[PDB]
Amino acid sequence: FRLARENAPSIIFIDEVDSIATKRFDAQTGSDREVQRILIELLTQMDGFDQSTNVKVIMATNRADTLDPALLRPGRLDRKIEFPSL
Amino acid sequence: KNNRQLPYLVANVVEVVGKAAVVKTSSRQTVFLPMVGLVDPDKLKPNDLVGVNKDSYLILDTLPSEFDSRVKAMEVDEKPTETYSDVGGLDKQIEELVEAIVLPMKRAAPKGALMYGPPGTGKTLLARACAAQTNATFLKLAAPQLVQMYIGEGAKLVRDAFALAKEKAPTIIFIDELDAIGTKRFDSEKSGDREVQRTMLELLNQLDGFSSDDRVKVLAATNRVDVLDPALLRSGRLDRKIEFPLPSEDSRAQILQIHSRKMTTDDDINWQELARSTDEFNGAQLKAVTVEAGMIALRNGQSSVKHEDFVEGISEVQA
Amino acid sequence: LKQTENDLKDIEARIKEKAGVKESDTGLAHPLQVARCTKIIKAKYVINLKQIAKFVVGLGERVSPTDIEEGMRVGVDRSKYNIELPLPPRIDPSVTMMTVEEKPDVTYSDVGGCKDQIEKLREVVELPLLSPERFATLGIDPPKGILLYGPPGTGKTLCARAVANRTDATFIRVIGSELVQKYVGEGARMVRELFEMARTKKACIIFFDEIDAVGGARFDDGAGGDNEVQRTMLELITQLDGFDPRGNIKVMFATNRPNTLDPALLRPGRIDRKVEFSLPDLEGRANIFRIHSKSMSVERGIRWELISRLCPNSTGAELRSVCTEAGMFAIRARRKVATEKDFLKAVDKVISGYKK
Amino acid sequence: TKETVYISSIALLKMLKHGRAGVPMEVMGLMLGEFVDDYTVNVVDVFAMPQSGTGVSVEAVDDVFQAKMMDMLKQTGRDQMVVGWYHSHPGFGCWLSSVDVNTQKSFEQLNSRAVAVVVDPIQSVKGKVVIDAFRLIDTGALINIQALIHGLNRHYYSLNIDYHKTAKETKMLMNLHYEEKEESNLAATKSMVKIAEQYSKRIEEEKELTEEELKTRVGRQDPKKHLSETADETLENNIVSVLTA
Amino acid sequence: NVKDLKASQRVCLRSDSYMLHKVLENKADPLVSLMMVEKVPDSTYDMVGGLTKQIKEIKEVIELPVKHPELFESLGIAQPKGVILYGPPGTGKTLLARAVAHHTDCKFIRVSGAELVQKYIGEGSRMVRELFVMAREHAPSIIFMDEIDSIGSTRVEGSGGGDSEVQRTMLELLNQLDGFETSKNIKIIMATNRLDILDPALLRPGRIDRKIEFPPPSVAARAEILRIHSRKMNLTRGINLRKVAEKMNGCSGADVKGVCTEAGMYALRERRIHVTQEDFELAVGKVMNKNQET
Amino acid sequence: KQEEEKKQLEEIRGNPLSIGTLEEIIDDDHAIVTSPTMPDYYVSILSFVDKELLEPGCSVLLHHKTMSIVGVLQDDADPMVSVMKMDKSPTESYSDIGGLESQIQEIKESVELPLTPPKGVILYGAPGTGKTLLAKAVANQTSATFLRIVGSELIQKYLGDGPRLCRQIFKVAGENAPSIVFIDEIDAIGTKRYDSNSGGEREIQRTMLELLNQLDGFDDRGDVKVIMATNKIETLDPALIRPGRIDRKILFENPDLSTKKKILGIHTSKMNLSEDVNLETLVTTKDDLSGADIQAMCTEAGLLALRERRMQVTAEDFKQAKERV
Amino acid sequence: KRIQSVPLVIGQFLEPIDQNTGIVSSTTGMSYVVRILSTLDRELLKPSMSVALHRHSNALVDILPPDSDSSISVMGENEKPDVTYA
């Protein structure tokens, strides 16, 4: 992400971020503490970095549910584009 | 000069161009070398023991089958001499054994048969009987060893046992309660238990890996097997689903014979009465009756072991 | 006068052992679990029992004149490969923390209530420790090993100790937790020294408490460290099977659970008889009480029969919650001889306060 | 105590070559030279013991091959004193082996005195040299004295190395770098191929500096530093090409 | 010297000589795991402005405790060792926490609650103990419990029994911050619109000394919050923000940003770095959509 | 002088030498050692000081040579025992704790009474009023060596310390006799879990079991006694209980209004007040608080009267302070 | 110059103690007082960097322009993607 902002303008994209968007809702033991760091990371990184857009954080979503509005917090994930089809 | 140290760190080959080899140490260190002198391209191979000058990473020696893990946990009984008079009255599938093992072995075929039926009837014995009869390496490796916290480790264990017993092939591989690893479940959840599946899947592909080898007899004992696959009954895989139910009454008197056999006795004994009053013993319960009887013989004061001794071998609760 | 004296106590031994020191420090190198005699490439002559360069000397005649190699560690590690090789490098926990009591204080002690066991013990243990001959004359030997389960050791060990002492045989009690400890061949060697001292003590009871401690039949060997635990179990089983003379030496396993057994264990010719510790009963408690009482100053006008009347059947150990609880009632009632209600209240109290 | 070691750089490099490739092993073998009066450790030569699959040892020394050579060397006219011991000690300042000592110590017997030459062939390659020679004991000293008579002499205890060759090979050395004319002017008159770069290189200099100068408005990167060192590197290299034209 | 030496002390050891080459600065690095410490964060409280009444209350439950602890020690009390905010959510309450925690010059720490006690024995509670450690190192450091507080920006809505044991061990630390600590202007911010799911032992002072509730808010708060957020963005004169905030209903100070973003969304879609008034009131309803939507 | 006499003893060593752990002291006056860097060598002391001064598996003076034992090295890293509160005739007496007498007699009859029987007690209930205060009460009332240890303090993940730690405690218990054995907060070394294998800590049980091995290794006529303080009842061995040895589970409960009033009358008067403040005034408004919120009502009352800017606290402040804390 | 040379090792620059000094990391995790570029200065010096170290001289030879691909498990990299829209 910094390397991208080292590469700024760069791109940030994610394949089904809803995979990491799932985090521990309880003590979830194995495999779920990364996304704790990693989801909240971007949450901390979205919510914790300025708006000068050389880089957009993009995320593939067929499923936006395991996401959190912490992502959806405006100024951060503003744009929601829906693949129709249809 | 060169030779040797006790021992070297061994390493596993990758390339064998034609003169080229890289290995990675028992210290976990990848080194190329022109394939060294003391070693042979066939001896040369991944998963290998090698005398290797550690400093030079020059493979000094090949190292053979050796203090290499047999997985001390794993338990080998080599071709134990056993007959089919171990547990009597089972001569029924003792034929099926011969039909699935001896006859396939001694002529040119399955790589083994599927047992089922309660042991203590000496399923193992009939295996070990076949292990003497065919004179094939008996391997009883506990599925307790095969169920693993490590990914495909029982597979590795089955892999070692595969080779290690095939080292000693002709072999009868005797699986203890196949239903332990006899579970692939039904679905995509295999993360949780890959092992019981994948370890099973390991042997299957090792079974799917030969047919005409009758040296290898993979003999899977259960009280009854759980899943059934045309794999699980297959020529080249477990071919023959083979029962060992608790044998019939004087099939057990035949066992009770083998049990009432070696007791010094007064001949009060009547097996069939015992054998009918006892019911459906896996053999040793007759012997439970019997050893009680012998015990009860001294508990009856007799060195001779009598029907009463045995009916008191019955009397100590046989359920 | 006092200047230098500490020096040659050491500097000598220092410089002296500084040979042995530098006789370790060659190739960058009792009680061996691991000899580290390292990367001697000509030669390395080492058992490394270790995750760094685990090593073994044998397979072909391999020794070294005094010393295989170095480490200060010279030897076979603990897990042994060939022999000796350079005299013992080995063990590891002191000798044995297991219990060996010949002629235990229990002849009849918690023997109250347990007789079935005790009777089952008798032909398994008593009559053979009396006369293995009759069993040879039966054609068998006694049941070569005997599982005991239910409440352990309360009377269970004592009941074993009984027939041990009832026959005055040596009673070897062994704790499976002692068997499963922090190094390799932990129980093995002990199980060895057991089997060593077994036929030394023969006409004796080898008794295993906590065979659930060593684990029984389990898939837990899949973890990879429990193999040793199993290997110890393997060791024992492997060992115990053949060479324990079980006409004289008695093989007995105390446990909570009879089912947990490694299938090898209950096999005929290994464990023939399989017994539950018979729970101390209305009578057993009384006498088990009565003995618990004798340490205390207790009323003898009252009966431990009387107390055990009130009590349901509980472990021969807990029967002090009956008795020794009234050492206070002795001084609570200030009856140096604690009275009926003293222990009745104890039976009240401990069971009242029990609620578990 | 201040003792004069003298090496044939031949033998030096010979060892190096042998030692450079010798990694892992400490290279082993003779050390050919003498002692001129005291202090004087001469080296004409040296050589590999052949590989020791037993590694460096007092044992792995074979005096067969030396003689073989030494004969052929005597045949060569090649003859010296074996003056000590030189090995390749990867990442070793330290000391070689008390063995190596004992090894030598067994051997310096054969002389008035010897060496065990420390080499880290690793640390040798650095473009500077890494090396030492121990012989741990003295007569008295430069005459050190006490610990011997007090016994228990152990230490690193280097000797003081030197070496000499000649202006002769020096030429033949500096001959390193028909010839020049073919080798020089004209042989690297290739420039113009890069004029673009040669420009662009020079071109790029410019920017770096407006930058640099600017900061004038602390410590280095300084506004008036890299400026010259930058616009001065493309000045010359750009003038030498003129010689061709 | 020997005496100047201290435990943990960073030094130059003579490397190969394994004697001290010299002494260095004994020192270390920060921590993570969802309890991570954030070092004197930066925000100012006038941006949720119009809420400064509570902020002035926050100033009296934090800043004036933090700025001058002794005015309350001249008062003689134990000034707030922890702080609460209560009432309408969504203003960017984190700012209310931070802007003061910023103004106070205090490390504002963020600790996800449910992980402070866990299934792994010692794993969860280790966070608790270490949390007590690296917080006070940089004291004054104003702690905040993540995944607890119902202010609504930080809201997980705490938890009843999951955070309770966490609380019980933190309330342990919060009676421990009431122990030999007496750590004040070391404040876990427990700022919650919900006090039931958490033990009443927390509101027991020394954990939260000065119990203060942050309302309202309303048009006015937002209008200001609006006038704050719309202030940043270039606008079109003639704009009446009160009307816009009069349009605003069920909206909050962070949702106020939505309006300015949507009015900006409008105006940037209007090809305007300026923004008219209409966009905002249009943005109101459009944010009043999402305020009412989902 | 003695400087050099000693210094030569240092001059022996050489230096800097290696702090390193023992493994097995051996009578050869060698011993096998333990290195964090894991050279582990069977090696000798430099003998003036004593092997006996140290234990197998302890950090000892070692050269850089073979790690030859140089002599006695602390390994001051811990105290003389594991983690302990070592007290004798401790501060807390049954009087200082407010009325706990319900279970004071439990700790009295078990420990105090026999000292002229069971070997000790199990504390349960709440700390800071019942358990900790009771802990020292009869310990003071028997006036013996009170050893306070928390299972979290002892929560040893190293295999064998937890026992050795407890043994280090039992080391004191035997020598420092009469020794009150107190055991605090066992949630960790005392939960026997389900198994001896596969991720369950033996050092849990192994600590406890040996602690229990040493626990079950003593019972008395009232001299030396044991205390078990924790909230987890069934994670523990019944042999750890061993009914007949510890039959006392002392489970504290919120001090009843009078026992409260004693902790009140104690802790009300010990925070300044206005005679407006009264016990039954403070008794009644309570829900049956712990002995702490007794105090805590009284404590804050100062602060709330300090919030009134008065050292003599009103009746409301307490009523506020309690209904606060 | 030739003091510098290639066969170096990797670490992570931690922190300067002062100019041409600092604590860094090793890919062996070694962190020690070492030297750095006298080449760089201050603004030239970079406060955390993958770094270049001599083995024995063991000092900072140079920073490493930022490393990327560790685990994690990397990132999407399509440099000039092949897809035109429509």
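The residue numbers of chain D are those assigned by Swiss-Prot, with the residues present covering 23-165, 184-217, 230-269, 271-298 sequentially.
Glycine residues also receive a Cβ, built from the backbone N, Cα and C atoms like all the rest.
What Swiss-Prot annotates here:
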BINDING   D:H109, D:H111, D:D122  Zn(2+) binding site
DOMAIN    D:27-162  domain 'MPN'
MUTAGEN   D:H109 to A  Stabilizes ubiquitin pathway substrates; when associated wirh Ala-111
MUTAGEN   D:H111 to A  Stabilizes ubiquitin pathway substrates; when associated wirh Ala-109
VARIANT   D:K208 to Q  In strain: NRRL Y-53
VARIANT   D:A239 to T  In strain: NRRL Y-53
VARIANT   D:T262 to S  In strain: NRRL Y-53
Do you see any of the recorded positions D:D122, D:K208, D:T262 whose C-alpha is within 10 Å of D:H109 (mutagenesis position), and which ones?
D:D122
With DSSP as the reference, give the number of residues of the domain 'MPN' (D:27-162) in helix, strand and coil.
43 helix, 24 strand, 69 coil
If you measure D:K208 (variant position) to D:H111 (mutagenesis position) at Cα, how many Å is it?
31
Considering only the recorded positions D:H111, D:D122, D:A239, which residue has the minimal Cα-Cα separation from D:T262 (variant position)?
D:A239
Would you find the one among the recorded positions D:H111, D:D122 whose Cβ has the most company, meaning other Cβ atoms within 10 Å?
D:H111
Of D:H109, D:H111, D:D122, D:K208, D:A239, D:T262, chain B-adjacent recorded positions (C-beta under 8 angstroms):
none
Determine which residues of the same chain, besides D:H109, D:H111, D:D122, have their CB within 8 A of the center of the CB atoms at the recorded Zn(2+) site, and list them by sequence.
D:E48, D:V78, D:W107, D:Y108, D:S110, D:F114, D:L118, D:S119, D:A138, D:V139, D:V140, D:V141
Taking DSSP three-state, what's D:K208 (variant position) in: helix, strand or coil?
helix
Per DSSP, to which secondary structure element type does D:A239 (variant position) belong, with helix, strand and coil as the options?
coil
Quiz question: given the recorded positions D:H109, D:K208, which has the greatest number of C-beta atoms lying within 10 angstroms of its own C-beta?
D:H109
Validating a neighbour-count step here. Other CB atoms within 10 A of the CB of D:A239 (variant position): how many?
11
Mapped DSSP class for D:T262 (variant position), helix or strand or coil:
helix
How many Å separate the Cα atoms of D:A239 (variant position) and D:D122 (Zn(2+) binding site)?
51
With every protein chain in view, what's the tally of Cβ atoms within 10 Å of the Cβ of D:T262 (variant position), excluding that atom itself?
10
How many whole Å apart are the CA atoms of D:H111 (mutagenesis position) and D:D122 (Zn(2+) binding site)?
11
